[PDB]
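One structure below.
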Amino acid sequence: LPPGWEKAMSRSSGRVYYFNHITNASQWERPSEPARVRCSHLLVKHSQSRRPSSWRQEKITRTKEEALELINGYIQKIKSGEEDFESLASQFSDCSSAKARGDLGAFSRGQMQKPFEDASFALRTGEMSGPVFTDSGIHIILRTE
Ligand SMILES: *CC(=O)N1Cc2[nH]c3ccccc3c2C[C@H]1C(=O)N1CCCC[C@H]1C(=O)N[C@@H](Cc1c[nH]c2ccc(F)cc12)C(N)=O
C-alpha cells in the first residue's frame, strides 16, 4: 500500500475500505514522492486558532468541534458533487487564499507547516485530504499538481 494507507472495515456495512492516517482521506477503492506539489486548501478557523480572525469574521468564536463539523460537511458536499472545492473555498475559507479559490501555488518540502506539508506530499494528483489540523485551524487540501 502507498505511503500512509491502511485497510479497515466499515462500521455500518462491514465492507472493506482504505484510510490514510497522514491525509485523513478515506475511500472504498484500493489506492494506487515528487519534488514539488501544488495545492489548494479550505481553512476553517476556531476559537483556539493562533489568530482567530479572518476576512469572514473579525472575531472567530466557533469551537474546534464546530469547525470540524463544518469541515466534515464541506467534504460531504464536495464528494457528492453538490458543491465543488474551489467554490466552497472562495466562499468559506478563513484565509486570504480564498480570493484565489484556495490555490497556494507550488511548494517543496521545507516551506509549509509539517502537518500540511506531510498531507500535501502524500496526496495523489487530484486527490483531496480529510481534515488536516494546524495551529491556524482545520484544512481540506486538494492536490492539483
Ligand atoms: C490562510 C493560510 O493558511 N495562509 C495564507 C495564505 N494566503 C496565500 C495566498 C497565496 C499563496 C499562499 C498563501 C498563504 C499561506 C497560508 C498559511 O499561512 N499556511 C499554508 C497552509 C498551511 C499552514 C500555513 C503555513 O504553513 N505557512 C507557512 C508560511 C507561508 C506564508 N505564506 C506562504 C506562501 C507559500 C509558502 F510556501 C509558505 C508560506 C509556514 N508557517 O511555514
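We number chain A the same way Swiss-Prot does; the residues here are 7-38, 51-163, in that order.
According to its header, this structure was worked out by X-ray crystallography, 1.6 Å.
The backbone N, Cα and C atoms fix where each Cβ goes, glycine too.
According to Swiss-Prot, the features are:
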- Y23 to A: Reduced affinity for KIF20B (MUTAGEN)
- 52-163: domain 'PpiC' (DOMAIN)
- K63 to A: Loss of peptidyl-prolyl cis/trans isomerase activity. No effect on the interaction with IRAK3/IRAK-M. Abolishes IL33-mediated increase of IRAK3/IRAK-M protein levels (MUTAGEN)
- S71 to D or E: Loss of peptidyl-prolyl cis/trans isomerase activity, nuclear localization and cellular function (MUTAGEN)
- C113 to A: Loss of peptidyl-prolyl cis/trans isomerase activity; decrease in DNA repair of double-strand breaks by homologous recombination slightly less efficient than that observed with wild-type protein. No effect on RBBP8/CtIP (MUTAGEN)
Key: Residues among the mutagenesis positions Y23, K63, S71, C113 that border ligand 1 - Cβ under 6 angstroms, in sequence order   = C113
Neighbour-count leader, CB within 10 A, mutagenesis positions: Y23, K63, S71 = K63
Message = I'd like to know which of the mutagenesis positions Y23, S71, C113 sit within 10 A of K63 (mutagenesis position) at the Cα level.
response = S71, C113
Inquiry  = Just to be sure I understand the break: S38 and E51 bracket 12 unmodelled residues, and I want the straight-line distance between their C-alpha atoms in Å.
reply    = 13
Query = Non-local Cβ contacts of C113 (mutagenesis position) (under 8 Å, 6 or more apart, same chain)?
reply = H59, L61, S72, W73, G120, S154
